[PDB]
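Below is one structure, written out as structure tokens, with a few remarks after it.
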Amino acid sequence: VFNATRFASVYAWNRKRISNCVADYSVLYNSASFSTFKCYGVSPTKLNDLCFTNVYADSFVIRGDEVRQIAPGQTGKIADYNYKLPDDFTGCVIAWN
Amino acid sequence: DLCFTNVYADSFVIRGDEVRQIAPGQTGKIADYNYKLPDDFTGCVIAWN
Amino acid sequence: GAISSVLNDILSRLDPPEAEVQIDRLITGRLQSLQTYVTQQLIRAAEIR
Amino acid sequence: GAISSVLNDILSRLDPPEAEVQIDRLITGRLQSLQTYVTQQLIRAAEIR
């Protein structure tokens, strides 16, 4: 999901199923890997404290200027055509160079 | 126009990409661990190259 | 209007800033409901009197 | 307190996220309007009873 050799295109973004495993996101704060890291429906530091039921990861690559429009309710040539997020979306968005 | 009682300036230098995380309620390495602003903090943030 | 109707879920999910906004929305809604309930109960109490 | 008093105008002009906030404001205001109307009607109905 994070360290895969090659992510799929946003045109056909891989649908990854994460289940029956321990989710530990402290690696992001335990090492400087990703420049951009933000959450909307939850807290970045409480992901490990709070346990979810079914976690799903979406991997895609877009232009740098197109990152700002990757969020719930956003519109543009990426949000409304290939990949869209629900307005009530609950999750986090991760980006790095 | 508004005159304050006591003014304290905190001068520090951080990584270029960490400036956007310096504000009340923001999250990040410096913000969460090293230097944190109060959530109800009243003040201004100034940065330059 | 909040993400969830449980205060514990908001506390365990969002940071103090956003958790406070969600809890404020929940408090506003529940307080409006309680004020309406109290007003209607006072009207019923006037009728009972 | 919203940008416009028409839901259709907000939907056409504003994006889904900001349109939702404005529609929530309009709904909230109209809800206190309905609450005031109902309270006045109930009080007048108690007097008429």
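The residue numbers of chain A are those assigned by Swiss-Prot, with the residues present covering 341-437 sequentially.
Technique stated in the header: electron microscopy, 4.5 Å.
Every residue gets a Cβ built from N, Cα and C, even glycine.
So that you can see what the record holds, here are the features copied from Swiss-Prot:
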type	residues	note
MUTAGEN	A:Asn343 to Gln	Reduced viral infectivity
VARIANT	A:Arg346 to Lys	In strain: Mu/B.1.621
VARIANT	A:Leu368 to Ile	In strain: Omicron/XBB.1.5, Omicron/EG.5.1
VARIANT	A:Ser371 to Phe	In strain: Omicron/BA.2, Omicron/BA.2.12.1, Omicron/BA.2.75, Omicron/BA.4, Omicron/BA.5, Omicron/BQ.1.1, Omicron/XBB.1.5, Omicron/EG.5.1
VARIANT	A:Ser371 to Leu	In strain: Omicron/BA.1
VARIANT	A:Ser373 to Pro	In strain: Omicron/BA.1, Omicron/BA.2, Omicron/BA.2.12.1, Omicron/BA.2.75, Omicron/BA.4, Omicron/BA.5, Omicron/BQ.1.1, Omicron/XBB.1.5, Omicron/EG.5.1
VARIANT	A:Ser375 to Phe	In strain: Omicron/BA.1, Omicron/BA.2, Omicron/BA.2.12.1, Omicron/BA.2.75, Omicron/BA.4, Omicron/BA.5, Omicron/BQ.1.1, Omicron/XBB.1.5, Omicron/EG.5.1
VARIANT	A:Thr376 to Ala	In strain: Omicron/BA.2, Omicron/BA.2.12.1, Omicron/BA.4, Omicron/BA.5, Omicron/BQ.1.1, Omicron/XBB.1.5, Omicron/EG.5.1
VARIANT	A:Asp405 to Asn	In strain: Omicron/BA.2, Omicron/BA.2.12.1, Omicron/BA.2.75, Omicron/BA.4, Omicron/BA.5, Omicron/BQ.1.1, Omicron/XBB.1.5, Omicron/EG.5.1; complete loss of interaction with host integrins
VARIANT	A:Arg408 to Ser	In strain: Omicron/BA.2, Omicron/BA.2.12.1, Omicron/BA.2.75, Omicron/BA.4, Omicron/BA.5, Omicron/BQ.1.1, Omicron/XBB.1.5, Omicron/EG.5.1
VARIANT	A:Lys417 to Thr	In strain: Gamma/P.1
VARIANT	A:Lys417 to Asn	In strain: Beta/B.1.351, Omicron/BA.1, Omicron/BA.2, Omicron/BA.2.12.1, Omicron/BA.2.75, Omicron/BA.4, Omicron/BA.5, Omicron/BQ.1.1, Omicron/XBB.1.5, Omicron/EG.5.1; May enhance affinity to human ACE2 receptor
> Mind pulling out which variant positions among A:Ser375, A:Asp405, A:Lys417 sit under 8 Å from chain B, Cβ to Cβ?
Replying inline: A:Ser375
> Under a criterion of Cβ-Cβ distance under 8 Å and sequence separation of at least 6, what residues of the same chain contact A:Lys417 (variant position)?
Replying inline: A:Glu406
>> On the three-state reduction of DSSP, what should I expect for A:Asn343 (mutagenesis position)?
In response: coil
> Which of these recorded positions is closest to A:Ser371 (variant position) if you go by CA atoms: A:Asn343, A:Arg346, A:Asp405, A:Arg408?
Replying inline: A:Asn343
>> Could you check which of the recorded positions A:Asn343, A:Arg346, A:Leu368, A:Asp405, A:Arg408 is the closest Cα neighbour of A:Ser375 (variant position)?
In response: A:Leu368
>> Quick check on the variant positions: of A:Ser371, A:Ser373, A:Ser375, A:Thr376, whose CB has the lowest count of neighbouring CB atoms inside 10 Å?
In response: A:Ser371
> Is A:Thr376 (variant position) helix, strand or coil when read with DSSP?
Replying inline: strand
> Which one of the variant positions (A:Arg346, A:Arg408) has its C-beta surrounded by the most other C-beta atoms within 10 angstroms?
Replying inline: A:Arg408
